[PDB]
Structures are given as structure tokens and as C-alpha cells.
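Below: the structure, in C-alpha cells.
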Amino acid sequence: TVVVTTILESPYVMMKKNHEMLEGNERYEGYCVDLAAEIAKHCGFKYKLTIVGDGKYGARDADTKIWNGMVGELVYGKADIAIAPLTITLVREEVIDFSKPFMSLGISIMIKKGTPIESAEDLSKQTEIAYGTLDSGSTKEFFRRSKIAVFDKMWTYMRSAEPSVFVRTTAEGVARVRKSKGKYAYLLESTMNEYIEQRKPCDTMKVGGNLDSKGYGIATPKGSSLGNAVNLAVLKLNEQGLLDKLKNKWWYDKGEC
Amino acid sequence: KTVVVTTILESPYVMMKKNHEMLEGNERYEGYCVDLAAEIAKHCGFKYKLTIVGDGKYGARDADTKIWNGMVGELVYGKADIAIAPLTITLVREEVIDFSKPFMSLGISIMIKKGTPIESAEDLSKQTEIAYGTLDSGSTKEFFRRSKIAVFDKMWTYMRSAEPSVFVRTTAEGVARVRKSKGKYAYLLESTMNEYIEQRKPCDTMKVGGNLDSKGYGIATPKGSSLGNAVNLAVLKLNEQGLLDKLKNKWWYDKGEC
Ligand SMILES: CC(=O)NC[C@@H]1CC(c2ccc(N3CCCC3)c(F)c2)=NO1
Ligand SMILES: N[C@@H](CCC(=O)O)C(=O)O
Ligand SMILES: N[C@@H](CCC(=O)O)C(=O)O
Ligand SMILES: [Zn+2]
Ligand SMILES: [Zn+2]
Ligand SMILES: [Zn+2]
């Protein structure tokens, strides 16, 4: 029975409305819940969905070099596979294995509707509207490491921002935009931004182009025997059109705005 | 040793320099994949030789003989050490060769001569006046051959049986057929190539509708080759440091004639 680490992040993994009357894997639904079922089916394994203990994606502590989040769970042998919106990055690919990507994304800007910001450049050029990112994820590192002038300017601002502009979860970033009467903008992956734009109260919007282009991968411990089969299953699901089918199911058929 | 790179003459990926005959070796060529090759080599610490695939093909396995042709075949039979090309990551290929994480995204798309009354694949499927086809021997063809979606099965049933053949030997041959056919031919090709041609003179083509699928190009190596790891890490590094996006702009949009 494969221990799968994943994260409560809509619409990837969500507790079902009636989750309290249900047990095990059946408590959960979402894109990655269906994806998990499919990968397991093709690789012929049984599995247990577990929600990452610390609620994080995964970053390395600069001082201890200890990994947190789903990454750390694989690295420390606490999970067998991570099936989640987990961004394929160079620092991570050095410690864990990733499948070929199952979904594309880029960093994007979420505003409360009516906010006068069209681009990352607009953000960078003003101080009235605060902005930040998720903690312990790939978006923060993009800004941390960027040498592109606009993104470096944005970073120099964000990291010294008082009070803090960073949030612990996506939901927190989104609620922060919604309650902030236009004075907070949130930097987050286009997948998540586009999902939220189609849900009530319909008061947010993605503006501008994506800042980069990347993908999510299924992740396994280095040298895991599961990595081969899991990668081939991602390629098969894509070619059968199932990945396209699932994006449609979870994003646009679940639309409200 | 010197790494033999297999690639293909496909704009804007690899093209002959205008003065190539007075130049030598790697210096004869230019394009997105020439720049990318130089950068991969640099970061992986290797010397290399660009070679154009002999049969000028991407790579398919013959149903009867079972031999792989194209750049895939050069890798499978040990003629090349790495392929650095707009080579689409597919399952059938990944079973015989290794791919890096993708360096560029694409989807199958439709190219029409301007003013052609077609907005989608569903439109193409529902009519016979305007003929349509694919490159004869790459991922786009095979996508249609295998597909179980009503619309694309319908399109395939038409293409495979259409006479004269709707399939072409090269991308350039597809594009010239669109341009010469007064709106009576539409070409199915990857979005990257379609969007490039859309920005070149005579500015008489365009991409219509959404992409039919989503996939990536990968750097390919022979299965279990020692280069594969360093190459994958270099692709991730070069994406993260903004080189791939810079190179896309340089070869598509900086060079735009329309
Ligand atoms: C592996 C595959 O074809 N997956 C289907 C889609 C395509 C995809 C993808 C993600 C990322 C990229 N990149 C990352 C950098 C530029 C292109 C890409 F080309 C394709 N993820 O999901
Ligand atoms: N997908 C990201 C988390 C979300 C974000 O950083 O915006 C990761 O793997 O770290
Ligand atoms: N990039 C494709 C070739 C072009 C096409 O099939 O449209 C391949 O690797 O086969
Ligand atoms: Zn399946
Ligand atoms: Zn610390
Ligand atoms: Zn470099």
C-alpha cells in the first residue's frame, strides 16, 4: 500500500461535503484525487492518501538544510509518492524524482476586481497596493532568485515588507485579496488563480501574462522503483486525453461566474 | 569524446546561415535549437557536433519492419548521442529513448490561409470542401491515428483515406500547400510552428481555434545514457534563469515580419 502525500488545495484535493460520513480515500475529491486513482490503476498499486503534516509544498531551511513539506516527506521516507500541484524545480529535482509534467502553469497576478494593476511592472512601480506570495513554495523562490529587474524590485520590496505580505496557504492569500478592498494583490500559480476566478463571490481576477512557464510533476523518492511506471502512466493519461478531461471537469464545468 | 547531436532543419529551430558555405562545423547553422545546443553543452561541460538527421524525419516505428526512423532512430541505433530538436515527448518514444523535462510547450493547432471559413477542428470534421492533413511521420499524425475522441477519429478516418494524399513530407511542404490552395487546404501542425509562420512574410496564414492537445518537446538521449541527468538539470536551470523565454522571443517575436 503506497503512502501518497498530498495537500488540501482546491481544486486538486478537497474534503467532500459529506466527508465526515466517509472513510479513507473516499473523504477527498479533486483533480489530484482522480489522478491518483488513475496512476494507481495503471501502475497496479493500492494506496493511501495522506495530507502532508506541515501543510507545505517543500522548501529547504537555509541553515539546517532540512526539507519541509511534501518534499521533506519523500526525502525522509515518510511518503512513497507525492501527487499534488507540486512544481518541478531544479533545487527539488536534485533531491527527489519527478515525472514528466501533468499540467502547465506560470506565476500570475490575482487582484480584487477593479484594482488598477495590469502587470507585474505596475505592481513594482507603486507602494499603495501591497503584494506577496505563498511561504515555502516555488513562487517565493522565483522572486528570491530572479535577476529580471522588475521581479528583483518586487522581491526587495516583499521580503522587507512590514507587516508581512506572505501567507501560509493559498486560501489565506485569496481571503487577503478579498478582504483588502483592493490594497493587496496575490502572486500565485495561474492554475489556482483561474480556478478561483470562476468561483463565487466572483470578486477576483487574473490580470496580465504569466511571469514564467513550468509544470507540476508527480514526485517520488530518489531512485524509487515506482518512478519509471509513474512517468509512463502520466504520458499514457495525457495521450488518452484524460488529463484534458480532468482539467475540464475540475475548472470549467465547476464554473459559477 | 565529442558529442554527436542529431537535429532537423525546421524553422526557427535550426536553419542554414545565409553564408553557411564559407563557414564550418556548428557555425553553418542558426536557430533556437542551435542556441539551446550551445547552452546545454556549456552547462554540461561537453564538446559537440551538430548533424542534420539523414532521412530528415522526427521519428516513427514502422509497423512491419519495426525499425525506428528519424532522429529517434539515430539515437536508438547509436548514430547520435543526443537529439536537440522540436521532438515531441510521447509514450511510444519514451519506451525506447530518454527525454529531459520539456524545454517548450505546444499543442496541435490549425493553419489556414486567411479568409478560410474554418474556426475549429469540429468545423474541419463536418465538411469536405476544404481538405486537411498532417506531417507524414511525426507526433501529430500518430495523435490522430490513435485518438478516440469523436471529432479527431472522424478527421483521421477522412485523412487516412483521402486521395490524393493529404499528408506532407516536411512542414514547409504543408505550409506551401496551404498558401497555394486558395483556402481549400488547412494544415494540422504544432502551435509553435504555426505561430512562427503566422509572423513571416507573406503574412497570408493564421492559426485558428484552440490547441487540440498539450505537450512538450524534450531533449532526447539513448536509453540509460550518462548524459541524460546533466541535460535534464541544464534544461531546468536554463528555464529558471529565463533563457528559454528569451530564446523564444528572439526566434519568434523579435524576428516578426507581420
Ligand atoms: C508531459 C506532457 O505532455 N504533459 C501534458 C501537459 C504538458 C505539460 C508541460 C509542462 C511544462 C512545459 N514547459 C516547462 C517550460 C516550458 C515548457 C511543457 F512544455 C509542457 N504539462 O502537462
Ligand atoms: N506549486 C507550488 C506551490 C504554490 C506556490 O508557490 O505558488 C510548489 O510546488 O511549491
Ligand atoms: N514535433 C513533432 C513533429 C511535427 C509534427 O508532427 O507536427 C515530432 O516530434 O514528431
Ligand atoms: Zn485510465
Ligand atoms: Zn531555520
Ligand atoms: Zn548559460
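These residue numbers are counts, starting from 1, taken along the chain as shown.
The header says X-ray crystallography, 2.1 Å.
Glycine residues also receive a Cβ, built from the backbone N, Cα and C atoms like all the rest.
Residues or ranges marked as L-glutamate binding site by Swiss-Prot: A:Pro85, A:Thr87, A:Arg92, A:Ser138, A:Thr139, A:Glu189. Long-range Cβ proximity for A:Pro85 (L-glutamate binding site), meaning a same-chain Cβ under 8 A and a gap of 6 or more residues, is found for A:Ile7, A:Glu9, A:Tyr12, A:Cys32, A:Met103, A:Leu105, A:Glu189, A:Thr191, A:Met192, A:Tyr216.
In Swiss-Prot, a published mutagenesis experiment is listed as A:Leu90 to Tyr (Swiss-Prot position 504), annotated Promotes dimerization. Strongly reduced desensitization. Reduced to three states, the DSSP call for A:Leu90 (mutagenesis position) is helix. Over all protein chains present, the Cβ of A:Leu90 (mutagenesis position) has 19 other Cβ atoms lying within 10 Å.
In this view, A:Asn238 (mutagenesis position) is surrounded by 22 other Cβ atoms within 10 Å of its Cβ, with every protein chain counted. Swiss-Prot lists A:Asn238 to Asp (Swiss-Prot position 775) among its mutagenesis entries, and the accompanying note reads: Increases rate of desensitization.
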The correct subset of the binding-site residues A:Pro85, A:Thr87, A:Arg92, A:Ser138, A:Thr139, A:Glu189 with a Cβ closer than 8 Å to some chain B Cβ is none
The largest Cα to Cα distance in Å among the residues A:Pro85, A:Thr87, A:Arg92, A:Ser138, A:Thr139, A:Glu189, listed in the record as binding L-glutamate, is 18
Taking only the CA atoms, the spacing between A:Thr87 (L-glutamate binding site) and A:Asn238 (mutagenesis position), expressed in whole angstrom, is 18
Same-chain, non-site residues whose Cβ lies within 8 A of the A:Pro85, A:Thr87, A:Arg92, A:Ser138, A:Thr139, A:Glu189 Cβ center for L-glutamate are A:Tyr57, A:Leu86, A:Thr89, A:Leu105, A:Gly137, A:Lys214, A:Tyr216
A:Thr139 (L-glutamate binding site) sits from A:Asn238 (mutagenesis position) (Cα to Cα, rounded, in Å) at a distance of 25
Residues near A:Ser138 (L-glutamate binding site) by Cβ (under 8 Å) yet at least 6 apart in sequence within the same chain, in sequence order, are A:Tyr57, A:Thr87, A:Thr89, A:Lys214
Long-range Cβ list for A:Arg92 (L-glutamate binding site), cut-off under 8 Å, min separation 6+ in sequence, same chain only, gives A:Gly58, A:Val71, A:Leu86, A:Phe98, A:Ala219
One finds that other Cβ atoms within 10 Å of the Cβ of A:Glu189 (L-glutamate binding site) number exactly 25
